[PDB]
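Have a look at this one.
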Number of protein chains: 2
Amino acid sequence: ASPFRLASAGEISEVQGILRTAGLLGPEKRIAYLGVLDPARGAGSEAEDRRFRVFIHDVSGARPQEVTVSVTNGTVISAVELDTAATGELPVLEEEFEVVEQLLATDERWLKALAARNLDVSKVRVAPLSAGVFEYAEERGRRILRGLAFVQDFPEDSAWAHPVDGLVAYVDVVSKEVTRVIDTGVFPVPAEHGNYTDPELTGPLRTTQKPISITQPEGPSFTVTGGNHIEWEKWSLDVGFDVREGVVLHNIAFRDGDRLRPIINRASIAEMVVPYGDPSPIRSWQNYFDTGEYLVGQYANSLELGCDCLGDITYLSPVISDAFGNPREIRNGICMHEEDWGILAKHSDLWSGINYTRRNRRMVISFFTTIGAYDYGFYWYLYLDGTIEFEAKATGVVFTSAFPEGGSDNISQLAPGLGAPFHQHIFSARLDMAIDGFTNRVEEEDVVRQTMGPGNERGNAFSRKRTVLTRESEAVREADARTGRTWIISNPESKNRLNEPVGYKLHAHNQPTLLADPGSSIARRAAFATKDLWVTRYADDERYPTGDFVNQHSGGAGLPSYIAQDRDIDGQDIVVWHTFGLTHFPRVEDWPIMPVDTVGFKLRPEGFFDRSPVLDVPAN
Amino acid sequence: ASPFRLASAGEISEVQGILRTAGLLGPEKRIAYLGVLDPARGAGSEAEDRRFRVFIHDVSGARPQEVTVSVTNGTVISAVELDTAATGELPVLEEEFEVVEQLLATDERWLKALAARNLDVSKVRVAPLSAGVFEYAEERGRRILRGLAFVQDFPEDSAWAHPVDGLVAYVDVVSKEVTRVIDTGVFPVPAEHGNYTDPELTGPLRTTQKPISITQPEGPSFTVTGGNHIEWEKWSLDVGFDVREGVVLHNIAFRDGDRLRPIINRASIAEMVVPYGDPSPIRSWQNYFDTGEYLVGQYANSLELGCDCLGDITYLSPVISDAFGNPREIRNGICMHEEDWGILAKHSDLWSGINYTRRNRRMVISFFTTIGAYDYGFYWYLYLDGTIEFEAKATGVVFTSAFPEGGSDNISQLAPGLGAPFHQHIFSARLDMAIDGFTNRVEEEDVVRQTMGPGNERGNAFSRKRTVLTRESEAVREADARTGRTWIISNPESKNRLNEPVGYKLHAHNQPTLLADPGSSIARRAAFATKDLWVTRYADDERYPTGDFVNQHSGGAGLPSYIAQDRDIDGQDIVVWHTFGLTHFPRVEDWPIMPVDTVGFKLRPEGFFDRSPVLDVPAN
Ligand SMILES: O=CCc1ccccc1
Ligand SMILES: O=CCc1ccccc1
Ligand SMILES: [Cu+2]
Ligand SMILES: [Cu+2]
């Protein structure tokens, strides 16, 4: 009955049927995106109106369409033809990946480049990469992928060990034409293999690791109802899944006494971009919008018990559409479990003689995805004490190049001849806030140092200051780790027992933001990534910091256009967009396969409760 | 057999006997500090000499002494009379905590202050607080404690709920006189209790938490030999314990194939300071040097199974000296165990079809201490992938005051009438480096942004730079989160297979450093806390960033004095001192007992290995 339930195979089948009946899904059509829409703002609601948004591609060259259907009522709500040269191309189709290597294999320019390097075309893999927007005027309005080559010596060889530098091709995946083949000269193709399951590389496997057993004899402390509604240690939420964003959290709330108190209406990773910092023509165009261009949900791994998720695990198996509108299940794509998290609170008091210790635990909701060479785990945490946290785990294989003979300022050496171009992984968390309801505001809080003098004669005093962000034009904020800068989301109309507005404090990691020159294509296309914090007024159609269509789309949409409306955000329905990321200068230890590195953020209650919310936790 | 073994009860007994016999331990002498000295630098096979360092206090007013004895040979190596007005007072005696309350209880000024507030003197606890150095000339050379009052309504009451503001006393604990009683006026004593085990306050305890069972059916994967030598997953080290510093790690090394490779010679928390930022004269003097003034090792808790440490735990029970030279065991004061740490590495490769996943693990060495109101957990972590990490967990009860009517810029309100003065907790990690041996150097590494132009036509390039710190005068460094600043410790004479000096990279959290005015007493006595990273040349007697005798020292001791020697640190035996801390603006949620908050740092290998060091981890 819940409007936030996961999409079912039946719903997706029904969308297909509605589209078919309306003449919108003939044999030339492909679904590039399909997702359920969140219920509109309105508590005087339906029984249910389940609506789905669809991006429909046409393989014959006709204009694509954005369509919204109501599966409940069996109707097309709206359908509009898209001008992709203006508003952006549709996401890359999983079927268009194949096209590049296949087309190149019969291109005479490409064959000549491979022959120049004495490479067998049968052994040359081509990475099908998003093209972005640069100086190639003929690409405007066309679906283009750029190809980079890697040699695979045998079917189970890691081709990343053998990059073919000095060569790139551009391909029109609809007309099936190789538009350009650029060869800037031969580089040695690194010979050393990177096969991390090969005994000659691993050496004998450790026999020293004894088992660690994590079990729950009485089962988990959380409940799952209606498919995806979670209740755990006073927390309440709905776990959704979208093919673009991946796992999405809905209606995060906390049961404080008799009241269910909202905290966050919707939490997601609304975009993630991987800009490369190697100025070589072979890769200077390279920027992966994993979420916006590729759709990270689509590549969600099936998570194996014991391996990926250890302990008492409850799985969700979200359903997505394939390119033809048939449902496909991602079996065990989402892990849910609780884990011990050390000490929660502890004090040994001399005067009272009481020794008090309590243990902490956290609820985990996670999935793991794969985009070519690299892999990411997305983890959401709920803690006993009201803390909410997100963590990204970056791993996989590094994207490689040749390592230039006389060294490089933009590439590190991993192995003889083998380079790793510098890059970042930058995430945007979209937090549709609801601190005790929708009337919220944001303050920027800085530590304030004080000068020794009257009123502070010993020079020990320090303080803090808070600045309300009142309009969107003043709500684009940068980190300041030196002054302990955080952002507090409060409800000015809901006060704690001490008569202060209830709040939550956002703690960022203060990692560097986008490094690219402000005049670059990527700085315009990934404008969100250039600042740590954005606050907007809630609107239905403002979903991604990069807009609806990121593929081969210039600047013009996304957060910079939303912010321009300069709307009132002081005690209103607001959305926080937090930019955070990793800056990766790859090290030798990252090769042949990369150990997990992490980045994230957290929010802690800040006068939200009238006292510690974990006084009722037992010793046990 | 190892010179790094923990001190035994018998060794401490032998020290007592040596002192006694030399006439240095009469009935008016008190041991304020006692600890085993590390072995001197190298070199000659064995012929080992267990030496103990002792600070001897005299309760009749005579000059204290610093004494070094040899337990091995039963001799006194040296005994020096200390001039405490010059070089500082000895650490606070636990037996002196008692004295303050007792002396004040018969002081007429004190009793008048309590009578005015209608407080039963039998119910008034007095916190024995370190005095520091301020404007009071008569205190120079004297051994002073300052007292702040808290009301305890009954034996098991939390006195921290009932601070007595507007009142402070100064006492000479040797001559046993109250030197000052300052009453700046009456404040209401907050009436609400803060008894977190009172069902009235906690409410009904949760019945919703199901057990999490952590077991190792075949035992742990680490071995303990010689009492405190640990081998685990290629790591090697010795776990020491000092009454001042607490847990100390020795000889941290990694066995890389054939070689045992050193990384860190000695790791410790060599100071920790808690400066208060309330300019009220009642508290403006207040600065806890938990390590330097109080000695955090002596207040280490006994850790219970299931409560403090969960899973398969191996305990150490370190022995210390009491005030009279008797050995006292701290039963189960140190927890050692390994825990699962999620995914180590993961890649699902399209081209090879190989799906690869490995689990991560960390070795944990921890202890927990109590300093009056607040408590700290100290955690050292060793990871499979070579990473070394420290984490401090702060909890306990907040140190309280009145909340002024009208509010405050330096105090937050926890409960009606109840305040919590702003403060910091700032740590110093002393890392005696030994990256592949003692010939080390430190580089500051910043991200470098590049401008769009020739050689960077698309404006996507970014890079980094490294600056060698070559002498101590240039080795006092600041954080810069905005440019991703880290510090690399390398060995210029030990190169990896790519001909690069092996290295470890220090990742800081970039929290604010000491906030007090630069001209303040605390800024002078805790100068280490004003900068994030210091590098010194190793020397035997440079142990603490605040000097040997922190209590009532006038300023400038320790790191600023060391740095002043301006010694060569470029390819030399060097020591890294990292400052990191929490800036605490206490929240309503911190009351009546505080949920754990954390801070720390880590070091990651940086071209230390020739490839990932975890390729030989099995699939589990
Ligand atoms: O997005 C990276 C290119 C790629 C695509 C498919 C398999 C391996 C690598
Ligand atoms: O150092 C903090 C003051 C204190 C000392 C001993 C017991 C309770 C409180
Ligand atoms: Cu990376
Ligand atoms: Cu604190």
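Following Swiss-Prot, chain B shows residues 9-628, kept in their order.
For all residues, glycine too, the Cβ spot is worked out from N, Cα and C.
This is the feature table in Swiss-Prot:
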ACT_SITE  B:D298  active site, proton acceptor
ACT_SITE  B:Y382  active site, schiff-base intermediate with substrate
BINDING   B:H431, B:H433, B:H592  Cu cation binding site
MUTAGEN   B:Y382 to F  Loss of activity
Just jot down the residues in the same chain as B:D298 (active site, proton acceptor), at least 6 apart in sequence, with C-beta under 8 A of its C-beta; none if empty.
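In sequence order, B:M280, B:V281, B:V282, B:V304, B:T377, B:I379, B:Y384 meet the Cβ cut-off.
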Within the same chain, and leaving aside B:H431, B:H433, B:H592, name every residue whose CB is within 8 angstroms of the centroid of the CB atoms belonging to the recorded Cu cation site, in sequence order.
B:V282, B:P283, B:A402, B:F430, B:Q432, B:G589, B:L590, B:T591
What is the separation, in Å, between the Cα atoms of B:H431 (Cu cation binding site) and B:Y382 (mutagenesis position)?
12
Taking every protein chain in this structure into account, which of the binding-site residues B:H431, B:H433 has the most other Cβ atoms within 10 Å of its Cβ?
B:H431
Of B:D298, B:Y382, B:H431, B:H433, B:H592, listed as recorded positions, which ones have a Cβ less than 6 Å away from ligand 3?
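The recorded positions passing the 6 Å Cβ test: none.
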For the residue listed as 'active site, proton acceptor', name the DSSP secondary structure in the helix/strand/coil scheme.
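Helix, per DSSP.
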According to DSSP, which kind of secondary structure is B:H592 (Cu cation binding site) found in, if we only use helix, strand and coil?
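DSSP assigns B:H592 (Cu cation binding site) to strand.
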Using C-alpha atoms only, work out the spacing between B:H433 (Cu cation binding site) and B:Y382 (mutagenesis position) and round it to an integer in Å.
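Cα to Cα, B:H433 (Cu cation binding site) and B:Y382 (mutagenesis position) are separated by 11 Å.
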Just the number: how many Å between the Cα atoms of B:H592 (Cu cation binding site) and B:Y382 (mutagenesis position)?
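About 12 Å separate the Cα atoms of these two residues.
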Restricting to the chain of B:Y382 (mutagenesis position) and a gap of 6 or more, list residues whose Cβ falls under 8 Å of its Cβ, or answer none.
B:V282, B:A402, B:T403, B:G404, B:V405, B:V406, B:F407, B:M602
Tally every other Cβ atom lying within 10 Å of the Cβ atom of B:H592 (Cu cation binding site).
23
